[PDB]
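Undergrad: There's a structure below that I have some questions on.
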Amino acid sequence: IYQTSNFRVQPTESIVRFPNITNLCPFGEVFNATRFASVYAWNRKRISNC
Amino acid sequence: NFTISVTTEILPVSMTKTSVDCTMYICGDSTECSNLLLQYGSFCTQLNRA
Ligand SMILES: *[C@@H]1O[C@H](CO)[C@@H](O)[C@H](O)[C@H]1NC(C)=O
Ligand SMILES: *[C@@H]1O[C@H](CO)[C@@H](O)[C@H](O)[C@H]1NC(C)=O
Ligand SMILES: *[C@@H]1O[C@H](CO)[C@@H](O)[C@H](O)[C@H]1NC(C)=O
């Protein structure tokens, strides 16, 4: 008797799921912005749920 | 006067015969890490054979 290899059964399709939201994250305007914060006082921005 | 005192003598015979898959344990059934593992030596055969 000889254990040759494993028996890892392949998947039969793929499933993807995500938060069920459509909000966008305000990123582009941040880079477009001429107004900008300082370095010794760098600004914080809690981006979430987008 | 004499006596008989039957006593128990316990002896191990067979420890649970374990077998470990060489690559299922090391790689979670992926594509690149399996190649990287086979890039190593003949350890899949060595450990499984032992
Ligand atoms: C979740 O998304 C599906 C598909 O877009 C939609 O039919 C359903 O109403 C959504 N439910 C919630 C709670 O967002
Ligand atoms: C604003 O920023 C976005 C993201 O970096 C960039 O794609 C776009 O070209 C920028 N707009 C201008 C006018 O520079
Ligand atoms: C020897 O010991 C046993 C153990 O109980 C006992 O039953 C028996 O009577 C003894 N023999 C004598 C001669 O006392």
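Quick note: numbers on chain A are straight from Swiss-Prot, i.e. 312-361, in order.
Just so it is clear, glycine is given a Cβ too, placed from its N, Cα and C backbone atoms.
Under mutagenesis, Swiss-Prot gives A:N331 to Q with this note: Reduced viral infectivity. Quoted from Swiss-Prot for the published natural variant A:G339 to H: In strain: Omicron/BA.2.75, Omicron/XBB.1.5, Omicron/EG.5.1. Swiss-Prot documents A:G339 to D as a naturally occurring variant and attaches the note In strain: Omicron/BA.1, Omicron/BA.2, Omicron/BA.2.12.1, Omicron/BA.4, Omicron/BA.5, Omicron/BQ.1.1. For A:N343 to Q, Swiss-Prot lists a mutagenesis experiment annotated as follows: Reduced viral infectivity. Swiss-Prot lists A:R346 to K among its natural variants, and the accompanying note reads: In strain: Mu/B.1.621. Record note (Swiss-Prot) on the natural variant A:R346 to T: In strain: Omicron/BQ.1.1, Omicron/XBB.1.5, Omicron/EG.5.1.
How buried are these features, and what lies next to them?
TA: Within the same chain, no residue at least 6 positions away in sequence has its Cβ under 8 Å from that of A:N331 (mutagenesis position).
For A:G339 (variant position), no same-chain residue lying six or more positions away in sequence has a CB closer than 8 A to its CB. For the recorded site, A:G339 (variant position), the DSSP three-state label reads helix.
Note on A:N343 (mutagenesis position): other Cβ atoms within 10 Å of its Cβ, all shown chains, come to 7.
Same-chain residues at least 6 positions away in sequence with a Cβ under 8 Å from that of A:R346 (variant position) are not found in this chain.
The DSSP secondary structure for A:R346 (variant position) is coil.
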